[PDB]
Structure formats: structure tokens, C-alpha cells
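Inspection log for the structure reproduced underneath, given as C-alpha cells.
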Amino acid sequence: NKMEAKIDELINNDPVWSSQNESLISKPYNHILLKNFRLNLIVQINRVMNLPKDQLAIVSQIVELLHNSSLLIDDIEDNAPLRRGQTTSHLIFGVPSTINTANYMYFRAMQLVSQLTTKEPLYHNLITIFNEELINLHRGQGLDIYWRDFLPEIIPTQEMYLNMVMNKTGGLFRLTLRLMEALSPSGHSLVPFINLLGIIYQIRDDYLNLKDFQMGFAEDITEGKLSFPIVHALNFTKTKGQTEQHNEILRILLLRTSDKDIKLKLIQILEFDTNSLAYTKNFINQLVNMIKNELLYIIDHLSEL
Amino acid sequence: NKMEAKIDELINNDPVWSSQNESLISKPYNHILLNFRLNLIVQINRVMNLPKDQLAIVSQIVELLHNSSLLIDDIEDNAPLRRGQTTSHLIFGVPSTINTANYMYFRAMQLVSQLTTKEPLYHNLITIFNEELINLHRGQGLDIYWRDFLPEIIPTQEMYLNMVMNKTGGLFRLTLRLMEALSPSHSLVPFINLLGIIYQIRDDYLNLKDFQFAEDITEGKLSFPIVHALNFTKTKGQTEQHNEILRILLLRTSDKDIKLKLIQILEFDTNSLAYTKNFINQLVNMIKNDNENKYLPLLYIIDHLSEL
Ligand SMILES: CCCCCCCCCCOc1ccc[n+](CC(P(=O)(O)O)P(=O)(O)O)c1
Ligand SMILES: CCCCCCCCCCOc1ccc[n+](CC(P(=O)(O)O)P(=O)(O)O)c1
């Protein structure tokens, strides 16, 4: 009778959850927090959008949770040992706790959307925006992962790479921008521009990962990523009949090596044999010119987003 | 010129995603697809009476969240098997399987938007979805925390039960609350919470009894019988027995003999398996002997609960 009484109370109440419980499972998240530029981009865009400061703070909080959770998952998916100079959370807390915590935070971000407005129709549109772009992020990330983990089953072309980026990287840029446009009390949609910034952002990220090492650890090679320069190299070699170079690029990607000389050989194949680094540097410039023809500040600090 | 024209087209359209791209991303999910849940949904629909097309979407939502949970749980537990078959992550890799399972959570989320077009009620369905996914993750995070930090914290039966209310109760409550909010007709949440609890304890119980693979031991899980055994030995001041249980859990062992040794500790020293069997039987009687229908508004469901 005492047991049934205790069970009866348990099942007729909400689940018990303490602030101690909350802190214990937030460890992976508090850790990546230790790692303003994203705020700056939102603030600049707001000069166009004019959301009041309180609503903008909530948009920013949503973005931070989604961005940091994506990073925790990403580092697990990439077997990344370091993030911004420090040990990745999954190596400290384990893969299980980090996945669970990152996913928990996607839902906390979802929860915040309801703090943006009391108007049901608007609320509906905001959640639809949140839902669509998170679908988009997972689609792009799934393609990137598939190409990499199943190489050489699929050799993406430049067009395929760009479409994967539109989903993968464009997802969070458009999510932030679309919520703002929807909330704005105030010209043409800025979605095209934010798609371009996300593409510049990704290709420049791929580029610097190698260029910094040729002159960071070029960890994209260790991970076997189908980066923009690698995609150009693989298609260039196929096209020109450079069979051995095409096969060697694939072999080095498939080694998942941390040997620096092997990584340097691959980068110098890209520098002298396929001219992929020059091709990419020129591609980024052409993309930056499409705009330049506060914003420039952002574009020069794009790598700190 | 040409490069810019192509980029202009690209940024001005929605992201390109093909049916073939969708198939690639779906592979880890289709693998786990290869019934009793629909049965329980149908049965409960006699009280709720949602129209059939609406009941079907609830069922699809339930299948997405449940299958996605299993794909992640198997990664979180490093499980090599799920229903006798090789787990998805060992075939498609952990990376693709985490991403695909997470993608399915959001596809589930999109189906919620299709349950109704009434803005008020829609907000309610999303709030239900959101609240219970949050609870499922709090519960699973605590279950994982105890397992991975052992022996830092040893839960008591009461702490284990609150973990289960969050972890296992979330999907039971999610499905039932959506149905109750959609009903064109007393809440059954208390009843569904109790099923949830019976479900998890019997699951913990059978993992050890079927062996008597006992994978829960290899995982170092704070299962209901283990929680009982650890707290029984502590109370009875049986220091060496308490530490022996901890040592076997900490071995993350697949050795059949060592696993049997832990079970013999639970059978002969703490009598934990008989205590659990009796605990489940009592939970079940709280329903069987519910004449004045306090929880009830079945017998078959409860007897086949181990296959939800
Ligand atoms: C209006 C601004 C809102 C916030 C903008 C957020 C900018 C960063 C977007 C990151 O997009 C992704 C998507 C998927 C994975 N990652 C991880 C990168 P990294 O491991 O190099 O840090 P990526 O794998 O894209 O190189 C990044
Ligand atoms: C009225 C129908 C409700 C939806 C169907 C509910 C079916 C049971 C859902 C159980 O939910 C969980 C939550 C967390 C983990 N698991 C996996 C179990 P297992 O690995 O033994 O299959 P668990 O690790 O909790 O024993 C299952």
C-alpha cells in the first residue's frame, strides 16, 4: 500500500528533474562554450531588419545553441580531436553524452522560438522556418558525410558540392536571416546574399585549412573530406587523364592520415599538378567581387563565425 | 560572366535536393525498418476516436521517433545487435547513422504540422512534441551519466524511477498527449506513465533473465535489478559484494562466465531478480485490480509490452 501510494504519486505528476541533473548532463555543452562575431553579423543585419533588442537577443540565443550543438555533433562525425585549439567534448565526456547533450540543445533552441512572439500565425511561420532549415542542414551534412565515408563510390562534381553547401552551410545562415525577416516590423529579401555569404564562408574555410598548413594541421585531409579544392582536383585529374594522380588523391584521403609529410605531398599535388589552390583562391575572390561590386569587415573576419 | 550567372541562379533558388540524395541519407533508417505499437495506438483510439487519416500521421510520428531513438541508443550503448540483426551504425558508420537519426527527428516534427491547421491547437501539438523530446533527452542523459561516471553516483530506486519517467515515459506520454489533444471526444497520462515504467523494468529484468546475452552487463548499465543489488549490499553492510558488483560492471565485459557470476550474485546474495519480478507483478496488479477504473478508462498489451 505504501509502494502503490508512492507509484501513484509518481505517475500523477510531471517527471522529476533537478537543477543538479541539468548541470550534470550539460557538461559537453558548457565545455564548447569556452571556445561575438556571430553577434556582430546579426547586429549588422538588424540595421536592416530593426527587431527590438529583446527579440534580437532571443534570436541570437537560438543561433548559439544550434551552432554549438552542430559543432559538438560535427566533431564526433569527423573524429576531430581539437576545436579552437582545445580538446573536443566527445574525447572528454564520451561520444554518448555528447550526442545526447547536443541533441537536447536542439530542442531547447526549439523551445525558445515560442518566446519570440505571442501571435499564433507568426509563431507557426517561425517554427516552420526552424523546421525547414534544420531539415536542410541534416540533408547537406548527410551528403558530405556519405561522400567522405563511402569514397570512391561517389566523386562529387563542383555543382554537387555547391548544392550540398547550400543545404549544409546555408542552413544556419538562412535560418537566422529568415527568422529575422519574418519578425521585422519594417527592400528585397536578403536570402540570396546570405546564401552567398554561407558559400564564401565554406569554400574559404576549406581553402584556409590547406593554405595555412602549406605556409593549422590541414585536418580536413586526415578526415578525408571532399573539400572544394579536393573536388576540383579530383575532377581536373579525371578530365585530363591524370590517372595516377587521381588515384593517389583518393588513396591519401582514404588513409585518414595524420602524417604531415603525406598531407604536404597532397597539398603540393593540389598546388603544382592540378592548380586547385589557385583555382579556389580565384573562385573565392570572384564570389567576394559579386558583393563588393561593416560588410567588408564581416567578410574579412568570415573565418571567425 | 558564366560563373557568376551560375552562382546567381544557385543563390536565388531553394537548395537543390534530389530523390536520390534522399535515398542515400535514408539508408541507416531503412535498415532498422526491416505492429504492437500500432496495436496500442489503435486500442487507445477507442477512447480518443481520432479520424483515421489523422491517427495514421500520429502512427508515422511514433515510428520515426522510436526508430530514430533506437539508432542513436545503439550508438550510445555501443550495441552490436538489435533484434538479432547487426546494428545500423556498424554497417553505415556512426557518422551517417547519427545524422540520419537526427534528420528523422525533424521529419517527425514536420508531420506534426500536418495533424491540424488550427493555429491554437497546432501550437499545443508542437509544445507537447517539444516538451517530451526534452524529457526523453534528460532521462537518457542521466541514464548515460550514471553509467559513464560509475562509480561516482549510485542511484537509489527512487532516482532510477524519476529517470525512467523522463526517459521511457517521454514517447509513451508524447503519443498519448498528442492523441488527447486531438480527440474530438480523466486523462490517461497516469496510466501511460505506469505502462512506461512497467515497460522499462521488464525490459531490464528480461535482459538478465533470458541470459539466465545480458548485454546490459557488458554496457555497465544501472538497470533496475543492479540498482537494487547495489543498494541492498550497501545497506546490509556487505562491502565485498558491493564492490564485486561494481567491478564487473566496470569491466564492460562480454565474457559469459563473468556475466553469469554477476547474475549469481543477484540471484543468491541480494535476490534482486526475484525482487524485480515481484516489483513488476505489483505494478501490473495496480492495473489488473483497477475495478473502479482509476487509471484504466489491454491485458493482452501488458503481456506483450516487451515487444513495443
Ligand atoms: C547570421 C549568422 C548566423 C550564424 C552563422 C553561423 C556560421 C557558421 C556556419 C557553420 O556551418 C556549418 C555546418 C556544418 C558543419 N560545420 C562545421 C565546419 P568546421 O568543422 O570547419 O568548423 P565545416 O565542416 O562546414 O567546415 C559548419
Ligand atoms: C503508446 C505507444 C508509445 C510509442 C511506442 C513506445 C515504445 C517503447 C519506447 C521505449 O523508449 C525508449 C527510450 C529510451 C531507450 N529505449 C531503448 C531501450 P532498448 O535498448 O532495450 O530497446 P532501453 O535502453 O531504454 O532499455 C527505448
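Here, residue 1 is simply the first one shown, and the rest follow in order.
Technique stated in the header: X-ray crystallography, 2.0 Å.
Even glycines carry a Cβ here, placed using N, Cα and C.
The 10 Å shell around the Cβ of A:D78 (Mg(2+) 2 binding site) contains 20 further Cβ atoms across the protein chains shown. The Mg(2+) 2 binding site annotation in Swiss-Prot covers A:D74, A:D78 and is backed by experimental evidence.
According to Swiss-Prot, the feature Mg(2+) 1 binding site maps to A:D74, A:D78, an assignment based on experimental evidence. According to its DSSP assignment, A:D78 (Mg(2+) 2 binding site) is coil.
For the mutagenesis of A:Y106 to A (Swiss-Prot position 107), Swiss-Prot gives this note: Reduced affinity for isopentenyl diphosphate (IPP). The structure shown keeps the original residue. According to DSSP, A:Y106 (mutagenesis position) sits within a helical segment.
Its own atom aside, the Cβ of A:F107 (mutagenesis position) has 23 Cβ atoms within 10 angstroms in the protein chains shown. For the published mutagenesis A:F107 to A (Swiss-Prot position 108), Swiss-Prot gives the following note: Reduced affinity for isopentenyl diphosphate (IPP).
Under its mutagenesis annotations, Swiss-Prot gives A:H138 to A (Swiss-Prot position 139) the following note: Reduced affinity for isopentenyl diphosphate (IPP). Long-range Cβ proximity for A:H138 (mutagenesis position), meaning a same-chain Cβ under 8 A and a gap of 6 or more residues, is found for none.
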Separation of alpha carbons, A:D74 (Mg(2+) 2 binding site) and A:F107 (mutagenesis position) (Å): 17
Of all listed recorded positions, namely A:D74, A:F107, A:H138, those lying near chain B with CB under 8 A: A:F107, A:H138
Length in angstrom of the chain break flanked by A:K35 and A:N36 (3 residues not modelled, CA to CA): 11
In the chain carrying A:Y106 (mutagenesis position), residues 6 or more apart in sequence that have Cβ under 8 angstroms from it: A:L65, A:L66, A:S69, A:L134
Å between Cα atoms of A:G216 and A:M215 (gap: 4 unmodelled residues): 10
Gap length 22 residues; flanking Cα-Cα distance, A:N293 to A:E294, Å: 15
Those residues of the chain, 6+ apart, with a Cβ under 8 Å from that of A:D74 (Mg(2+) 2 binding site): A:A80, A:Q141
Distance between A:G187 and A:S186, Cα atoms (Å), gap of 3 unmodelled residues: 9
